[PDB]
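Below is one structure; the comments refer to it alone.
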Amino acid sequence: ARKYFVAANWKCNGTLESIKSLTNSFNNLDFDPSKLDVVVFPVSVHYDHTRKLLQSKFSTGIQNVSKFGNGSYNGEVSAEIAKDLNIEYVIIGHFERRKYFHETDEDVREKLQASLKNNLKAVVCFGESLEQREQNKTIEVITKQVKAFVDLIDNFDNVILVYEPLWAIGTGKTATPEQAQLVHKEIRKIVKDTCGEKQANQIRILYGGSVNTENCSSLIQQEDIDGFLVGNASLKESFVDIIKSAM
Amino acid sequence: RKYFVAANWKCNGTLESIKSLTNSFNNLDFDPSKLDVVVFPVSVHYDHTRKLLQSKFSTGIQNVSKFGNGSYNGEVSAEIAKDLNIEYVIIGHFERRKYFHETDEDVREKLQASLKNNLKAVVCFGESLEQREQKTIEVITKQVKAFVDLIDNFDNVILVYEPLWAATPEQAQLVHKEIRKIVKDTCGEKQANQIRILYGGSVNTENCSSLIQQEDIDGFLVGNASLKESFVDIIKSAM
Ligand code: NA
Ligand code: NA
């Protein structure tokens, strides 16, 4: 059975003090990290503080990684740098980077390649827009985005996929858990076709639409949904109840 | 004008290399009341670098978000930098304009955000080879006027001229003079004379004295030469 995977994406939020409070509440949840992965993704400049405060049962990672290695790339964090810090996970392809920062599929492929070359584990995100879904292009769009990188995966525990239903983010639409399950099953079929059946059965595919303490169980109880990359709910002490849905 | 010498480490460093390097930099006895010396490590190295450098060194980050806190995956807000006591940000560096499509509107937003949050800003601009062959003053003016009306305290914003077209010290000096005229015309005589205007082209131990001696160059935003222990001689040239 796939190991469930529950991730907190803090995005651009936090102070030193709010992290101290939050991490203290997180550390009070007794869970076994051999039975589920729980990963926290603070802002880059908060990584050291966050890593120090969380107990070792929590994994940690950063929200983006450079497509370039070391050198004259002002502002970027190379995968080589993250490896030297033992940063375990990186998020790649998050829709906010594609939206505000013009990140492309080619960018996602190059960042994944840098990450795996440096022994980082990658959480790689994709998903279609409302206009794409209304034109019945969900499968075409998702296949193209997944095929941009999936053939690079060399270890199916170390890359984690995230379906972001952009048509249901800020649009007034709500994805049901059944709608999400169908998209997850299709993502898994893409992986089987490029990488193999054992590989597709092993890879975690997370839901990355809106997740909170109310809907989390209806989502993770779906057969092909293996956890979540969680947004603002993960800034609340109640995020522990989301982690409990995977325990 | 207090001189200003800055180490831009760009995307370089390991925990061990930064230990060695900061240990050499800490051996230079300079007076931070006389001279500003700023180190700008990679974001994930900020904490380690700040803990290692003596407080005479100021520190900063190489970029800041144009957005506030909230749902902007991968970004670092000015509000976050303020809370961490990050003292400086670099804004508008040519590598961001080049690889990351950063625009003049982005520079102004980022400055406004940084100043709202009491950060000091090292703002970078400069013309390309094509613009030089044809537009130097038109282009640099468009660039400074993107953000200059936002400067409220002329000690806290540092301008940096990057000769993307490349430069002699004499050619650098001319642009610096032009830049200071832009500030004088926009913000006033006394404001123009207070603002530091640094050289952002290639600086090393062999050219640093020729550059700093120029009337309108007030220090440097230094690249690869700042990853070496000899950066201390660069700092010395400004002492
Ligand atoms: Na499931
Ligand atoms: Na001078």
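Numbering, chain B: per Swiss-Prot, residues 3-136, 138-169, 176-248 in sequence.
Every residue, even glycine, has its Cβ placed from backbone N, Cα and C.
Features as listed in Swiss-Prot:
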- B:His95: active site, electrophile (ACT_SITE)
- B:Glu165: active site, proton acceptor (ACT_SITE)
- B:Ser73 to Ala: 3-fold decrease in substrate affinity; when associated with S-96 (MUTAGEN)
- B:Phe96 to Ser: 5.5-fold decrease in substrate affinity. 3-fold decrease in substrate affinity; when associated with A-73 or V-167 (MUTAGEN)
- B:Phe96 to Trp: 3-fold decrease in substrate affinity (MUTAGEN)
- B:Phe96 to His: 6.7-fold decrease in substrate affinity (MUTAGEN)
- B:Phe96 to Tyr: 5-fold decrease in substrate affinity (MUTAGEN)
- B:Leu167 to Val: 3-fold decrease in substrate affinity; when associated with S-96 (MUTAGEN)
Packing count at B:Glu165 (active site, proton acceptor) (other Cβ atoms within 10 Å of its Cβ): 20
Protein Cβ atoms within 10 Å of B:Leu167 (mutagenesis position), excluding its own: 19
Chain break of 6 residues - Cα distance B:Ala169 to B:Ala176 (Å, rounded to integer): 6
Neighbour tally for the residue listed as 'active site, electrophile', based on other Cβ positions within 10 Å of its Cβ: 28
Cα separation, B:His95 (active site, electrophile) to B:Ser73 (mutagenesis position) (Å, whole number): 24
Length of the line joining the Cα atoms of B:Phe96 (mutagenesis position) and B:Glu165 (active site, proton acceptor), in Å: 8
B:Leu167 (mutagenesis position) to B:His95 (active site, electrophile) - Cα separation in whole Å: 11
Between the residue listed as 'active site, electrophile' and B:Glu165 (active site, proton acceptor), the C-alpha gap once rounded to whole angstrom: 8
Other C-beta atoms that fall within 10 angstroms of the C-beta of B:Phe96 (mutagenesis position): 19
Subset of B:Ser73, B:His95, B:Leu167 (recorded positions) with C-beta under 8 Å from chain A: B:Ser73, B:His95
B:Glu165 (active site, proton acceptor): secondary structure state under DSSP, collapsed to three categories: coil
Other C-beta atoms that fall within 10 angstroms of the C-beta of B:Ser73 (mutagenesis position): 18
Local backbone state of B:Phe96 (mutagenesis position), from DSSP in three classes: helix
